[PDB]
Amino acid sequence: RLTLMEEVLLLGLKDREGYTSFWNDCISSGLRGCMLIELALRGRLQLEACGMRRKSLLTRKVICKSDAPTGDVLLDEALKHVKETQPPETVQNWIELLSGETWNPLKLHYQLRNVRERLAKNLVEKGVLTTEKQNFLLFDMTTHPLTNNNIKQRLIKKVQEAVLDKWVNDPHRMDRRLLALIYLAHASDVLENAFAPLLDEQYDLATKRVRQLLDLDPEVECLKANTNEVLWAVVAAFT
C-alpha cells in the first residue's frame, strides 16, 4: 500500500539507481499537494463550507476535521501543523507553508524538511528500496536502489491503463486515489514517465485523454455528490 507521495516519487524514478532522476521545484511542491489529498481522503481535512455561497475552492479555508494519527511520519507532521495553525488557511497557503515558500520568520517552522530522505526511508520500510552505503572514488553517499521491481511495474501499468483500455468518458466513475494520482504526477512533472514506454498511437491517445482531464473545471466538478472537495481545490491550485 503506497501513499500518493510514494507513488509520485516512484513515477519519477527512471532506472534502478536513480542517477538520471532529479528533484526539482515542481515535484517538491507536487508532494505537498499529495499530502493534503492524502489527509483529505482519510477524513482528516475538509474545506470550510459556511459562506461557499460566494467562494471558490481557492479561497475556502482548510479545516482539520480529525487529528487522529495516521502512521506516516510526514502525513503526521503536516496534520499536526494544520491543527495548531489558526485561524485556518486556504489550500495554496498550505502548499506554500509546507514547502517553505515564505520569507516570514513566523511561517518558517511550517516547512517540512528532509522530504526525500523520509520518503526513501518509508519505501525501505515497505520493502520497495534498499540501502547501499557506498564509497565512491570521489565522495561517500548512501543510496536507495529499487529492489521491488514488480510494484514499480504495477504502478506504471496502473496509470497507463487508466487512460487507455480502462478509460471511460466519465472521470468520477474512476477511483479517486487514481485520479488525484494522475493530476499530481502531471503537476510534479513525473507523469510523462508513465507514457514514454508507450507506442506512438497510445502515447497520443493517453495525452489527449489527460489533456481532456486537465480541461475539466474543478468548480463545476467538485459538485458531484460523494467527491472530495479538497482534492479539486488541490487540482485548482496546480492549474
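Residue numbering in chain A adheres to Swiss-Prot, whereby the residues present occupy positions 59-297 in order.
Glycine residues also receive a Cβ, built from the backbone N, Cα and C atoms like all the rest.
Copied from Swiss-Prot, the annotated features are:
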{"type": "MUTAGEN", "residues": "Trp81 to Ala", "note": "Abolishes phosphoinositide binding and localization to the Golgi apparatus; when associated with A-90"}
{"type": "MUTAGEN", "residues": "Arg90 to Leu", "note": "Loss of function in vesicle budding, abolishes phosphoinositide binding and localization to the Golgi apparatus"}
{"type": "MUTAGEN", "residues": "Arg90 to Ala", "note": "Abolishes phosphoinositide binding and localization to the Golgi apparatus; when associated with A-81"}
{"type": "MUTAGEN", "residues": "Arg171 to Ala or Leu", "note": "Abolishes phosphoinositide binding and localization to the Golgi apparatus; when associated with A-174"}
{"type": "MUTAGEN", "residues": "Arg174 to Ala", "note": "Abolishes phosphoinositide binding and localization to the Golgi apparatus; when associated with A-171 or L-171"}
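Shown here: features listed in Swiss-Prot, placed on the structure.
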residue	record	DSSP (3 states)
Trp81	mutagenesis position	coil
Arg90	mutagenesis position	helix
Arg171	mutagenesis position	coil
Rounded Cα-Cα span from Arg90 (mutagenesis position) to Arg174 (mutagenesis position), Å: 12
Separation of alpha carbons, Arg171 (mutagenesis position) and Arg90 (mutagenesis position) (Å): 11
Cα-to-Cα gap, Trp81 (mutagenesis position) vs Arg171 (mutagenesis position), nearest whole Å: 14
Greatest C-beta neighbour count within 10 angstroms, which of the mutagenesis positions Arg90, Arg171, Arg174: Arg90
Cβ packing number for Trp81 (mutagenesis position), 10 Å threshold: 11
